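Colleague: After the structure tokens below, expect a handful of questions from me.
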Amino acid sequence: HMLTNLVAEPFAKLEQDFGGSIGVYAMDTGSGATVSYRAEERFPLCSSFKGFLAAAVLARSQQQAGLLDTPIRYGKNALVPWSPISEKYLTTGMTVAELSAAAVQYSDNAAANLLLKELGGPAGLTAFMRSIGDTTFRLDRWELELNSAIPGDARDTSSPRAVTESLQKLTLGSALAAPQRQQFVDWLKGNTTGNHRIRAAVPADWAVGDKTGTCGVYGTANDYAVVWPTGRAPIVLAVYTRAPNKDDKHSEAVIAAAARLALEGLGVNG
Ligand SMILES: O=c1cc(CP(=O)(O)O)c2cc3c(cc2o1)OCO3
């Protein structure tokens with residue numbers, strides 16, 4: 001509890017300036033030390049479920065060889081706002097692996113819905129999360145309905161701690177086989193949507209993979225990441241926000257500041 005107490009006050013000040021709630025869980029995988037702030041509260045996943053979705057696809061690809069190379073064709077009605085990759089391949093289709101990369105690295109919404117369909121919907125993704133020991137995660141809806149971020153609504157939420165614990169298992173632990181684990185890491189490392197969030201807190205010489213989420217209402221946005229500082233074990237962390245009013249805006253700078261405090265609390269000089 002020592003490290004959590006070290007940063008309790010700056011976290012409270014940060015969220016009060018933000019005007020909402022900030023949830024953080026950070027784990028140093030070397031020492032096992034952790035930093036928590038509102039780490040067991042539920043926050044909306046927004047797009048951050050798409051990382052776990054790709055991991056669930058990779059897990060299935062261990063038993064279904066050729067799943068990743070399977071071409072998926074889709075119609076115009078499958079396109080959803082913020083489908084920047086899949087809209088370019090509407091007339092050709094894309095492979096499951098390409099859809100997974102697009103979902104992770106561009107937060108592509110049509111790609112996410114197509115992969116959800118492959119897995120049996122929100123309950124199928126939830127079942128995968130249960131299979132790795134995550135009893136907190138729940139996905140209930142599809143894009144874009146899952147972004148409603150209604151205060152008090154448990155649908156389409158998890159906790160920062162559960163997100164970090166599941167991310168650790170999938171990227172560093174044994175939840176995925178070694179080739180699939182590295183592919184998941186590589187997709188996270190190539191994300192293009194998180195330059196102003198956890199990455200803004202990480203020195204240029206450290207490797208980082210992340211997945212963002214932005215609900216667009218209720219000041220609700222997030223990012224989770226694995227960070228490989230030089231000379232020490234990797235850090236896994238999750239930063240989630242929400243706010244009381246529908247029109248409250250999220251803040252990427254607040255997410256970056258919260259990540260900085262978490263790393264400072266862990267003693268990670270950065
Ligand atoms: O700033 C953002 C960033 C994201 C991508 P991510 O942070 O969720 O991953 C975003 C995605 C959207 C959207 C607005 C968004 O605003 O409307 C439909 O899909």
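Easy rule for this one: first residue shown is 1, then count along the chain.
Every residue, even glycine, has its Cβ placed from backbone N, Cα and C.
According to Swiss-Prot, the protein has these features:
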type	residues	note
ACT_SITE	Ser47	active site, nucleophile
ACT_SITE	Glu145	active site, proton acceptor
BINDING	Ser47, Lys50, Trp82, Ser107, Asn109, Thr212, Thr214	beta-lactam binding site
MUTAGEN	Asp156 to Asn (Swiss-Prot position 178)	Reduces thermal stability of protein
Colleague: For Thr212 (beta-lactam binding site), what is the secondary structure state per DSSP, taken as helix, strand or coil?
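Modeller: Reduced to three states, the DSSP call for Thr212 (beta-lactam binding site) is strand.
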Colleague: Write down the Cα-Cα distance for the residue listed as 'active site, nucleophile' and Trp82 (beta-lactam binding site), rounded and given in Å.
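Modeller: Distance (Cα to Cα, whole Å): 11 Å.
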Colleague: Starting from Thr212 (beta-lactam binding site), work out which of the recorded positions listed here (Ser47, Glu145, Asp156) have their Cα within 10 Å, and give them in sequence order.
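Modeller: Of everything listed, what lies within 10 Å of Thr212 (beta-lactam binding site) (Cα to Cα) is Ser47.
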Colleague: Which chain-mates of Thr214 (beta-lactam binding site) that are at least 6 residues away have a CB under 8 A from its CB, listed by sequence?
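Modeller: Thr214 (beta-lactam binding site) has long-range Cβ partners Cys46, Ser47, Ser107, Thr220, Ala221, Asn222, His250.
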Colleague: Would you count the other CB atoms within 10 A of the CB of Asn109 (beta-lactam binding site), including those on all shown protein chains?
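Modeller: The answer is 24 other Cβ atoms.
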Colleague: If you measure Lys50 (beta-lactam binding site) to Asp156 (mutagenesis position) at Cα, how many Å is it?
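Modeller: Per the Cα atoms, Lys50 (beta-lactam binding site) and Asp156 (mutagenesis position) stand 12 Å apart.
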Colleague: Among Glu145, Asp156, the recorded positions in question, whose Cβ has the most other Cβ atoms within 10 Å in this structure?
Modeller: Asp156
Colleague: With a radius of 8 angstroms around the mean position of the C-beta atoms of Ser47, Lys50, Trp82, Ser107, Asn109, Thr212, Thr214, what other residues of the same chain does the beta-lactam site pick up?
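Modeller: Other same-chain residues with Cβ inside the cutoff are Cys46, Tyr106, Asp108, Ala112, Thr193, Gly213.
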Colleague: Per the record, beta-lactam is bound by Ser47, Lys50, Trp82, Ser107, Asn109, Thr212, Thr214: how many Å separate the farthest pair of Cα atoms?
Modeller: 13
Colleague: How long is the line from the C-alpha of the residue listed as 'active site, proton acceptor' to the C-alpha of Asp156 (mutagenesis position), rounded to the nearest angstrom?
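Modeller: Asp156 (mutagenesis position) has its Cα 10 Å from the Cα of the residue listed as 'active site, proton acceptor'.
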Colleague: Please list the recorded positions from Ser47, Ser107, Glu145 whose Cβ falls under 6 Å of any atom in ligand 1.
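Modeller: The recorded positions passing the 6 Å Cβ test are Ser47, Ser107.
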